[PDB]
Amino acid sequence: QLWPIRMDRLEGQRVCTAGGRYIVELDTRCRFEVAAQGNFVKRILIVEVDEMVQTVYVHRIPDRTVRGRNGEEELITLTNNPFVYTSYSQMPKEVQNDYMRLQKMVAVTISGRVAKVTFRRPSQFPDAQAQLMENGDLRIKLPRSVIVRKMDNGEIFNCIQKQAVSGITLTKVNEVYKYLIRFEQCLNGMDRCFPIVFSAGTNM
Amino acid sequence: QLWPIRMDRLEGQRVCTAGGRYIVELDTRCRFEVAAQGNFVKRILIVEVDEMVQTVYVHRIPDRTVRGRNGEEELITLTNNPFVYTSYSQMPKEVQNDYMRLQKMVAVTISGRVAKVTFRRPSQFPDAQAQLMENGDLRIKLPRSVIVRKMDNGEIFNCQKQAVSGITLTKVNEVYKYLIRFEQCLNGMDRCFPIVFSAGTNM
Ligand SMILES: [Mg+2]
Ligand SMILES: [Mg+2]
Ligand SMILES: [Mg+2]
């Protein structure tokens, strides 16, 4: 789902690219300080979620007023007259593009770095730990190598971009992936936890 | 539920009392070598479960031929003509009594010693580990003391015996709820235990 943006367990998280700065301020608020041509900030997107309703604040900054900032630097001061959007289609396409860049950075890149469930010594690999990331990706930490299963396209490759391999181990990744997805979706039936580290089976 | 007897994760568990020897041979088979007057074995119950069907074999051993054996000793050889029961009501009351003694020993005493879910550093006690036992009992291992919540009567006590409460009694029930909801939630697992875990934000 593209709306609202999911920021659960993603607080404190930042990313800096050539396109600007992406900051998840709270589990209910993230930010996109868009860097423009000439490295000045002309637009700041604020995305805030109250339970199930989401508000997107689009601040417009006059040119040559504020420069694109690096990661741990202070948040740029916001304007007092931002455009306000309460639903996706209300946003114009030119603003919608900047919104896509932010939610992608949060749901794909950032969520891919954050471990949600980690399983130590599965019966599938009693010699390592299997990590299911926030974006659904599976990461199996081996000595000096990582077996990666991408949630988006189902691809499988071993790493040090990297690649690749397959054969016998590729069959092995799917049950632990299924186990953990089964563990997560089942643990998604938890009452209104994550992140979790566990061991199961033997011995033990 | 008294039938069938639940023996999951209880293989290997044995108990020796004055009433006889109680042995869980497999997760689908348990055993009660009943001690008789004169410390001889006159009756052996075998309880076996195939998925959901349970068969109870009641062996009758002639008096004064075989003595009650101690723990980890060889299983007494069975007879070739045991009474066979496929349901609870089929059993006569004297066999039913011996059956109750076995299922109690397995579901209460033995199950109370086996940890099923253990949670390290819950937010309610980030300094200990909480264990949910097979019989539903909660055991919280503290430094030099154990907080016990009995599943049957809801009683709460520390550690001889001895009992406490007041402040701290409030702390035990949510973790119990947390773990029971964790257990019952993990009961929706596909066709795991036992499990040790840490959760949240101390890690
Ligand atoms: Mg370990
Ligand atoms: Mg620890
Ligand atoms: Mg501990």
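The numbers used for chain A are those of Swiss-Prot, and the residues that appear cover 351-510, 516-547, 551-562, in sequence.
If you're wondering, the header gives X-ray crystallography, 2.3 Å.
Cβ coordinates are placed from backbone N, Cα and C, and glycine is handled just like the others.
DSSP classifies A:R371 (mutagenesis position) as strand under the three-state reduction. Neighbour count (other Cβ atoms within 10 Å of the Cβ, all protein chains): 22 for A:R371 (mutagenesis position). Listed in Swiss-Prot is the mutagenesis experiment A:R371 to Q, annotated as follows: In it4; induces an arrest in cell division at all stages of development.
Cβ neighbours of A:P432 (mutagenesis position) (same chain, under 8 Å, six or more residues apart in sequence): A:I396, A:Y407, A:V408, A:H409, A:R410. Quoted from Swiss-Prot for the published mutagenesis A:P432 to L: In b1; induces an arrest in cell division at all stages of development.
A:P432 (mutagenesis position) carries neither a helix nor a strand DSSP state and counts as coil.
Unmodelled segment: 3 residues between A:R547 and A:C551, spanning 10 Å (Cα to Cα, whole number). One thing to note is that 5 residues go unmodelled from A:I510 to A:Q516, and the Cα atoms at each side are 8 Å apart.
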